[PDB]
Amino acid sequence: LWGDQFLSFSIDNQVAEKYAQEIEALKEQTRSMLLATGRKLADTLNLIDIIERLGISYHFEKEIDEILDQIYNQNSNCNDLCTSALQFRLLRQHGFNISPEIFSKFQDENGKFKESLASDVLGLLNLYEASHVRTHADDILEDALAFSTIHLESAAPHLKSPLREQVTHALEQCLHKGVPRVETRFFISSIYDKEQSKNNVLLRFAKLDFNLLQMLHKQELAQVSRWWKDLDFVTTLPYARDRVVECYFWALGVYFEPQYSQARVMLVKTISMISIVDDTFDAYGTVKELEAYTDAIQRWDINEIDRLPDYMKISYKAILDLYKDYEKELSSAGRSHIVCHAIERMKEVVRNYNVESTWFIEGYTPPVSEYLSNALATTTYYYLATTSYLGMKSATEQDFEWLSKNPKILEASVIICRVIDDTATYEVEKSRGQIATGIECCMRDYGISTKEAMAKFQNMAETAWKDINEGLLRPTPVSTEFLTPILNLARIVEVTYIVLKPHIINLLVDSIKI
Ligand SMILES: [Mg+2]
Ligand SMILES: [Mg+2]
């Protein structure tokens, strides 16, 4: 419902250059802040936390890492909940397996959190955020979420602004599980901007940087929108909607940095394309047509097009063409040889789409284990994760080989999307006759109520998050650069099922008022 609002974006080079020039000054100035010698732990942690929440930490990957490494190594006891929880969270998010023992001093000989901390809002907030980065080994943090949650909920109504808005927001969306750009936009405009103790250099820096990057995101969105119009699916395939803007939001959620410009464009096209296919199997193709389509996809030829009805011929050709473009784009860098990994994942998605169709027609309700073996791939997550690597100039063959083994971190990301999707779309899918819905299989397989089935599904998502958190800890199998996209895919789930309009507006329409 966007229209020609994004067909084309004429970037006024003057404003961009001004922004860039000043950003360079602010960047160097901020760098010097990070390298300040005589700073206290609390101050150093808050500085890093602020730069990250402001969405400008990508400029200081090395600096922040070296500083955090020093903090990890010195193991200093801060003694106060606020700093301890923050220290724990930042180290964990950066792969440092800091021991949860740092929380023992805030617990009774029973391991329960000293209820006396219940009046320490700042400590509770940082503990709340830290509880979301826990692993299966962090037994000490078992009751951290419930503890901080109940007390923050109680204190919230009487807190000053913007602290109150920060707490209220956190309770609805924790930092660790939120989409980066979405959380950055919120922190900048709704919190830091209204913070009495704000650092003006950092705020100015954050605003300019966000706005400048937004211009690039707009060029990409415009470029891809033109690409979509050329395909002219609107008239040739009147059963699919112009979801391009939504598809772009997803790509933006996976990575927003300027270096991933090519990657985002490639990713958007894939998301758009597979969306067409999903529509085909869901409400247009007949039993026979779908079987013919699944086969054509597995063969991946073109001569197979003759066995497909006209509408499917358009889709099929476009898909094959898209991958040819990908191969061409990567030719200059000699990376075209990796595209096959994405194709293999697409074939997988289509096979499982077909199987899902078959299950629906037969009225089959498989046990959970069997349901998942097919339903996990239908989320398209393995496929999208593989696709995100295509445009990443550093993604080597080894990285793709690791990804093909279905790494636990990827598996967890996929599971999160699956169980959450099933919990949300259950009602709609049931009234549609889809008795092969995750929640349905769960109920029958275990012999439990819908409520209990959904509760089990939520537990699976929780378990998966802990797995993701563990998968981020050093030593990582591949560079962190390749783990973030998977983590971001899981974050997108949290945002899509708490719909995209407000985020699209805040991220791609409205700039932050400087
Ligand atoms: Mg479908
Ligand atoms: Mg579903």
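All residue numbers given for chain A refer to Swiss-Prot; the residues shown span 24-521, 533-548 in order.
Including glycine, each Cβ sits where the backbone N, Cα and C put it.
According to Swiss-Prot, the protein has these features:
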type	residues	note
BINDING	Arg264, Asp301, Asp305, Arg441, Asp444	(2E,6E)-farnesyl diphosphate binding site
BINDING	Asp301, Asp305	Mg(2+) 1 binding site
BINDING	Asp301, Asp305	Mg(2+) 2 binding site
BINDING	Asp444, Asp445, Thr448, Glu452	Mg(2+) 3 binding site
MUTAGEN	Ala274 to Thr	Relaxed product specificity leading to equal amounts production of 5-epi-aristolochene, 4-epi-eremophilene and premnaspirodiene with cis,trans-farnesyl diphosphate as substrate; when associated with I-372; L-406 and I-516
MUTAGEN	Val372 to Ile	Relaxed product specificity leading to equal amounts production of 5-epi-aristolochene, 4-epi-eremophilene and premnaspirodiene with cis,trans-farnesyl diphosphate as substrate; when associated with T-274; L-406 and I-516
MUTAGEN	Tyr404 to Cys	Catalyzes the conversion of (2E,6E)-farnesyl diphosphate to an unknown sesquiterpene instead of (+)-5-epi-aristolochene and triggers self-alkyation of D-444 and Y-520 leading to enzyme inactivation
MUTAGEN	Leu407 to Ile	Catalyzes the conversion of (2E,6E)-farnesyl diphosphate to (+)-5-epi-aristolochene and triggers self-alkyation of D-444 and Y-520 leading to enzyme inactivation
MUTAGEN	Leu512 to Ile	Catalyzes the conversion of (2E,6E)-farnesyl diphosphate to (+)-5-epi-aristolochene and triggers self-alkyation of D-444 leading to enzyme inactivation
Spatial neighbours of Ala274 (mutagenesis position), counting only the recorded positions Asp301, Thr448, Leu512 and Cα distances within 10 Å: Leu512
Lowest local Cβ density among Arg264, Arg441, which the record lists as binding-site residues, within 10 Å: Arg264
Residue from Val372, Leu407, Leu512 whose C-alpha is spatially nearest that of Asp444 ((2E,6E)-farnesyl diphosphate binding site), among the mutagenesis positions: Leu512
Sequence-ordered recorded positions from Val372, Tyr404, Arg441, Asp444, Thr448 with Cβ under 6 Å of an atom of ligand 2: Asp444, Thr448
Additional residues around Mg(2+) 3, ordered along the sequence, whose Cβ is within 8 Å of the centroid of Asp444, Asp445, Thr448, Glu452: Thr446, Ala447, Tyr449, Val451, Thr460, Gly461, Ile462
Fewest Cβ neighbours within 10 Å, where candidates are the mutagenesis positions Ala274, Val372, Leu512: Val372
In the chain carrying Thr448 (Mg(2+) 3 binding site), residues 6 or more apart in sequence that have Cβ under 8 angstroms from it: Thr460
Listed recorded positions adjacent to ligand 1, that is, members of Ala274, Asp301, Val372, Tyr404, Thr448 whose C-beta is under 6 A away: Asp301
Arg264 ((2E,6E)-farnesyl diphosphate binding site) in three-state DSSP notation: coil
Number of Cβ atoms other than its own within 10 Å, given for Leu407 (mutagenesis position): 26
Where the model skips 11 residues between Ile521 and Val533, distance between their Cα atoms in Å: 9
Greatest C-beta neighbour count within 10 angstroms, which of the binding-site residues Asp301, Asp305, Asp444: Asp444
Which listed residue (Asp445, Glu452) has most other Cβ within 10 Å, given these are binding-site residues: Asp445
Cα-Cα distance linking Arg441 ((2E,6E)-farnesyl diphosphate binding site) and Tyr404 (mutagenesis position), given in Å to the nearest integer: 9
Rounded distance in angstrom between the Cα atoms of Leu407 (mutagenesis position) and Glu452 (Mg(2+) 3 binding site): 24
